[PDB]
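Report on the following structure.
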Amino acid sequence: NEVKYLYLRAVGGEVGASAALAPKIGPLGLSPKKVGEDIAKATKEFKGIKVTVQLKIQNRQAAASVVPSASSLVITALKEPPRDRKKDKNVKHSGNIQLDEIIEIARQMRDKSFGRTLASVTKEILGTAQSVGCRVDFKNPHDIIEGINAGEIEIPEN
Amino acid sequence: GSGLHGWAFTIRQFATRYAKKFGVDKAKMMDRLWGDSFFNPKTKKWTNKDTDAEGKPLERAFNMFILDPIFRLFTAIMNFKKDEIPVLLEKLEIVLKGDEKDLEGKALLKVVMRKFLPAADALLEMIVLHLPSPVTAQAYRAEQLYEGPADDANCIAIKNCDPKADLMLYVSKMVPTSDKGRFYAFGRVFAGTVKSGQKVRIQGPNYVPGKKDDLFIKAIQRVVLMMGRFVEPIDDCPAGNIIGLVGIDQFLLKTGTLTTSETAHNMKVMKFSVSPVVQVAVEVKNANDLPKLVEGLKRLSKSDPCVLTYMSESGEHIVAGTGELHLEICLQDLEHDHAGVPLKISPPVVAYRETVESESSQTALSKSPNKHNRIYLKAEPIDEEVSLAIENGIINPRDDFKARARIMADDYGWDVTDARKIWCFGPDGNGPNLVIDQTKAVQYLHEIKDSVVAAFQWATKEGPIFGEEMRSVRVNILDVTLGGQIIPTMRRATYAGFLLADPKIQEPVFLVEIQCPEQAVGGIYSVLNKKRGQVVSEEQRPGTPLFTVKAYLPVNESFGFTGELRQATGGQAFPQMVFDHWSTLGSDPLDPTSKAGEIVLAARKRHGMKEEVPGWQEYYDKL
Amino acid sequence: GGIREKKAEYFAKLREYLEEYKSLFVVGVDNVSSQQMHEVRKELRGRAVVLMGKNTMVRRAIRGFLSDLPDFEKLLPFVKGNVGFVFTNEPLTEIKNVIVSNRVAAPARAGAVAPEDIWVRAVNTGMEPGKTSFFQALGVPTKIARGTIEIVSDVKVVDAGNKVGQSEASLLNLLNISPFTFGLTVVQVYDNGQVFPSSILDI
RNA sequence: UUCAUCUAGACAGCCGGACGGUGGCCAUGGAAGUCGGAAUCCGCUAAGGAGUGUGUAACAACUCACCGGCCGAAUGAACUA
């Protein structure tokens, strides 16, 4: 009755490769197939994204719980078409996300982030969205960060 | 123990002598000998603690009752303590006799401790105590000693180890003796009794019980006993034993199953995971003495279970072995015993494959030497997969052009009017280069086709760059203006089309499966990074740290890949070389600085042809 | 001049914190990690403010501030070592309780004075049986069961106040046991012109 | 010679923090600060560079820039002849 937590990163929206799933799961004796479709069912809407999945392994069953990351939540803010790895090589994520969406994913990320305020956590999310390349209301995430820093963009603390 | 001084010992025999002086039995003795074992000599009390209530460390029981006799006898007789030799002798109940009293030093150690601990009692006692008998061994081992239906009657006979059941043997190796070539069949009688003159079915590895391939219902001349080097005939031999026999030699190749029942299948014809990887080109120094080389190659293939003799595509005799050790020993045996002729060893010269990747820039024109007929064509590369299909036989040159065109167009994406109008394939009547007709205004499309096919066969068996075969070239005949006149025209026309379609060379590419540990993957990745190794992928099983890499590797670096890889990684890695496919190269044959130019120039200096790479200028017919 | 500006703003921050907040905690931050500081501030968000810097600028600000506030002269002989301050106005008992509650264990190091008793329990290691030589060298009884190492009993390795050595520290690293704990240690408390230690707080 | 750091205490030395989004955008047979191109962003303080090197199949791990504790008068860089 030893609950073990296994952090694995598989491609969302697809069944994970059995060779990649083998070394961390095989000594624990679970079926690589079954943990594959469990991770796929947990990550249906994360299609084309390397997403961290925590496997709660306890008594020969593994529960696949998605650990939400900033890049994954920003791409599932973009709602871009699913990533085809083979053909295009330098996809610049040029979709537009809005401030209410960055507020709502900050509210989702409130349980793990170490920022004091929602403004600071949204600044972190804007930095991650800048690392991805996303434009926020047709404006630069940088410029929006200094807007909130100067206080021109008031963020509701609820 | 040690075989050099001829001795062995076990705590089981030390228990056999310690039982009477301590009152405790064998198993519990050795339980207080291995592990956390300690004994207290101040109160005579065995305990699981290195120290006591007072706390000075004690020493282990394995060190006080066993290694302490060994240590003190070493110290006394190496440092010449004759005041300590006889008292230790009588304490350890050794007895000396005569000269063995008179010995001193290393030979004294030899004799007194050969009298103390012979190797026989120990090594013999383990191999009979714990090491398995054939009944239990086959009772859990019956399903890999037979590849097929595991519920068969012969298999339950194997699992029960019946001496008078259906006779099956497995000739495992074709063992060499001093019979001037004629060997003996070293094999194990798992079931049945082999007799001198018994009609037994010789089954080859390719044999299946529903066919006739490599199956010989033949009698045995003689059955012989094996004791390492001598030869001794035996009448009969029962199940579970390994015996030699002669008479199977002229019918069986290398290894083979030997059954008496038609229902019984073959067994596992080895697994190796070693494979013949390193390859050398053998030829003669005497063409008159070449028959002895061919007989010697056949005999060497019979002799060593992992040697492989086969012909190349360029004609040399490729001998394939596992390593440089194994090749050099097989070659010395072949040169001195199997053939008896001085040979020559060479690198395995590779057949390369000339291939264009472009459409021809300008129209390919050639004319008859009598100047009556002209030919206009183009040359274009063919897709890799569809050429593989042609070479695999989906696209077979003997079918009806209609249904071929249907498959070619619907699955592979071609122009179907052409695909019905397909003319021919080369080389060898089955190759992937094909000639296609586009001409619509030519009246006589019947008196040219046979000459077209014939000298396309000639061009594709001898292309224009360095006189070697072609691949994945489609020849669009666009126009002809109308065998002594047509054959040179299409020779020059295919030549001009190739050289105007910008040729390159395909080099062969191996797929290698390397079994390796996760602490030697770094060395293997370093070796593949030395030599252009595009590893396809990365597999393993989870229970073991053994880890397989499937990889693409070229041949000009595979010449010496095996030694370099094992030098860098130790003997940790094991390769499985099988030929994958043909891959393209990215250099121009006309440029001698590049790889393609170097390899074509090396081929021209090897074959003694003209030095330059000929082109569309002198393979063109202008006004 | 940027260094001059940041230390001027540090002096201004110390002035406003000293005037705003009535009670002070002088805390040692010996061997405490930056992330642990982040969760200390997360637990003290909107509660009490943590300020630290170099004790030389602290001392210079205090003896420049002695003109109007002379009780920080009593606070002067205690700014020694890795010292931070937390400014507060709510009671010192649960200020100390939160500060000593936020603790994170750290792996043992070779030659290090053990603060508490180090015990290795009869817990299944999950390691291959090649480390039984190390276990027998350190005296821990282990048995190879189901193909893995099992610790038979509970063994004390290092006594309290003794130096953890190299083999014991390597065994703790291999077993992923972290007996060394590191956290903020309240060494002095200032309230209403008086200085008195956390022992008097614990009274 | 020029510029910078300096009793609001530097330079060196000893001790130990050297975090997070992050296996950052890609590229991946494989690249987590350290094969490669482009971004070189702040959350918070004492600070942490999408990382200065060693290392790994990639990880792990070691060590720097930066930073704090002891410390008590000058030294750090680039040039010139």
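Here Swiss-Prot sets the residue numbers for chain B, with the shown residues being 212-693, 702-842 in order.
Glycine is treated like the rest: Cβ placed from N, Cα and C.
Counting Cβ atoms from all protein chains shown, B:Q490 (mutagenesis position) has 20 others lying within 10 Å of its own Cβ. Swiss-Prot gives this note for the published mutagenesis B:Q490 to E: Reduces sensitivity to sordarin.
In the three-state DSSP assignment, the secondary structure recorded for B:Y521 (mutagenesis position) is strand. Swiss-Prot lists B:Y521 to D, N or S among its mutagenesis entries, and the accompanying note reads: Reduces sensitivity to fusidic acid and sordarin.
Here the residue is the original one, but Swiss-Prot notes a mutagenesis experiment at this spot, B:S523 to F or P: Causes resistance to fusidic acid and sordarin.
Annotation of the mutagenesis experiment B:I529 to T in Swiss-Prot: Reduces sensitivity to sordarin. Spatially close to B:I529 (mutagenesis position) yet at least six residues away along the chain are B:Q490, B:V491, B:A492, B:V493, B:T520, B:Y521, B:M522, B:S523, B:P559, judged by Cβ distances under 8 angstroms.
The number of other CB atoms found within 10 A of the CB of B:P559 (mutagenesis position), across every protein chain shown, is 19. A mutagenesis experiment is reported in Swiss-Prot for this position, B:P559 to L or R, and the note states: Causes resistance to fusidic acid and sordarin.
The annotation that Swiss-Prot gives for the mutagenesis experiment B:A562 to P reads: Reduces sensitivity to fusidic acid and causes resistance to sordarin. Secondary structure at B:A562 (mutagenesis position), as computed by DSSP, is coil. For B:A562 (mutagenesis position), the same-chain residues 6+ apart in sequence whose C-beta sits under 8 angstroms from its C-beta are B:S523, B:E524, B:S525, B:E679, B:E680, B:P727.
Quoted from Swiss-Prot, the note attached to the mutagenesis of B:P580 to H states: Causes impaired ribosomal translocation with an increased rate of -1 programmed ribosomal frameshift read-through during translation. DSSP assigns B:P580 (mutagenesis position) to coil in the three-state reduction, outside any helix or strand.
Classification of B:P727 (mutagenesis position) by DSSP places it within a strand. Around the Cβ of B:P727 (mutagenesis position), 19 further Cβ atoms fall within 10 Å across all displayed protein chains. Recorded in Swiss-Prot as a mutagenesis result, B:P727 to S carries the remark: Causes resistance to sordarin.
Swiss-Prot lists B:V774 to F among its mutagenesis entries, and the accompanying note reads: Causes resistance to sordarin. Sequence-distant contacts of B:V774 (mutagenesis position), defined as residues of its own chain at least six apart whose C-beta falls under 8 angstroms from its C-beta, comprise B:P559, B:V561, B:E726, B:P727, B:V728, B:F729. DSSP assigns B:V774 (mutagenesis position) to a helix in the three-state reduction.
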CB within-chain contacts under 8 A for B:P580 (mutagenesis position), separation at least 6: B:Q704, B:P707
Filtered B:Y521, B:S523, B:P580 - mutagenesis positions with C-beta under 8 A from chain C: none
